Amino acid sequence: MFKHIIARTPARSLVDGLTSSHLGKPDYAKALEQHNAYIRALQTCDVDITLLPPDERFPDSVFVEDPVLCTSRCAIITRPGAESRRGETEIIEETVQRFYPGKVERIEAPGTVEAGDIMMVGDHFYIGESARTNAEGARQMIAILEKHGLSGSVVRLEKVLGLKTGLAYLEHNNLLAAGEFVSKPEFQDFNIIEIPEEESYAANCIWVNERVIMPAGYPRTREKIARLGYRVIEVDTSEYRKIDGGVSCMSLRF
């Protein structure tokens with residue numbers, strides 16, 4: 001159960017975010033609206049929201065998910081592989097302090113980590129290795145998790161750019177899997193829910209106090225979720241999709 005959410009308002013320089021596709025550039029005017037709709041969605045999940053102001057110096061700052069990992073025992077300020085984002089950790093640490101007084105950790109060079117590559121299952125965190133999360137980084141992470149009585153294995157990435165890009169743990173041993181992940185050994189004791197190819201983007205959803213927020217326009221996937229009896233909530237994030245961003249990326253939940 002979550003009691004807090006953290007989000008940051010999209011910067012105008014958002015059009016110059018770190019994309020890796022020819023999905024086109026995002027429309028600030030439209031993106032700013034989707035974010036709002038996003039927040040209003042969370043306003044109905046019995047959590048209190050700490051909405052941070054937009055910082056133009058970081059296009060992708062709206063993706064607070066990556067900068068930090070928030071656990072039930074501590075918080076780990078990560079270290080963004082992408083340097084244009086590495087500063088984001090500093091503009092959020094104050095908020096992190098307020099919530100985790102005296103219990104704040106941080107990744108030190110040369111290792112790097114982006115919480116987007118981490119999935120939280122119970123007290124275990126799966127850390128998929130990517131271009132953004134190198135071996136050293138992940139190592140320190142598990143090191144820290146262990147320090148505070150927590151665990152964290154590692155997962156190997158074939159196709160997907162980030163861990164929670166084809167996965168989503170909706171609690172109750174329910175996993176959303178797309179692409180490779182569907183048969184990845186590690187998650188065979190989970191109620192793997194397959195996401196069809198054309199809808200692989202909906203593999204990135206978030207479970208919030210029994211409600212489940214997902215991108216708008218992915219019916220099939222949507223169906224399966226309502227199936228399980230989750231109060232599904234659709235939010236159009238198309239403009240974030242343009243820069244590999246989704247519902248999980250846009251917030252910290254703890």
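Using N, Cα and C of the backbone, Cβ positions are placed for all residues, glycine too.
With a 10 A radius on its CB, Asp66 (substrate binding site) counts 28 other CB atoms from all the protein chains. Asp66 (substrate binding site) carries neither a helix nor a strand DSSP state and counts as coil. What Swiss-Prot records for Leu18, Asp60, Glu65, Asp66, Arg85, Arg132, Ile243 is substrate binding site, and it gives a curator's inference as the kind of evidence.
The annotation that Swiss-Prot gives for the mutagenesis experiment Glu114 to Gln reads: Abolishes enzyme activity. Residues within less than 8 Å, Cβ to Cβ, of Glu114 (mutagenesis position) and separated from it by at least 6 positions along the same chain comprise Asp66, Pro67, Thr78, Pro80, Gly81, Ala82, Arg85, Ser130, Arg132, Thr133, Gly162.
Under its mutagenesis entries, Swiss-Prot includes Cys249 to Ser with the note: Abolishes enzyme activity. The Cβ of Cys249 (mutagenesis position) has 24 other Cβ atoms within 10 Å, all protein chains considered.
Taken from Swiss-Prot, the feature active site, nucleophile covers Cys249.
Separation of the C-alpha atoms of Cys249 (mutagenesis position) and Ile243 (substrate binding site): 11 Å, rounded to the nearest whole number.
Other C-beta atoms found within 10 angstroms of the C-beta of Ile243 (substrate binding site) number 24, with every protein chain shown included. According to its DSSP assignment, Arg85 (substrate binding site) is helical.
Sequence-distant contacts (6 or more apart, same chain, Cβ under 8 Å) of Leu18 (substrate binding site) comprise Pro59, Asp60, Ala82, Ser84, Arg85, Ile243, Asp244. A coil conformation is recorded for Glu114 (mutagenesis position) in the three-state DSSP classification, outside any helix or strand.
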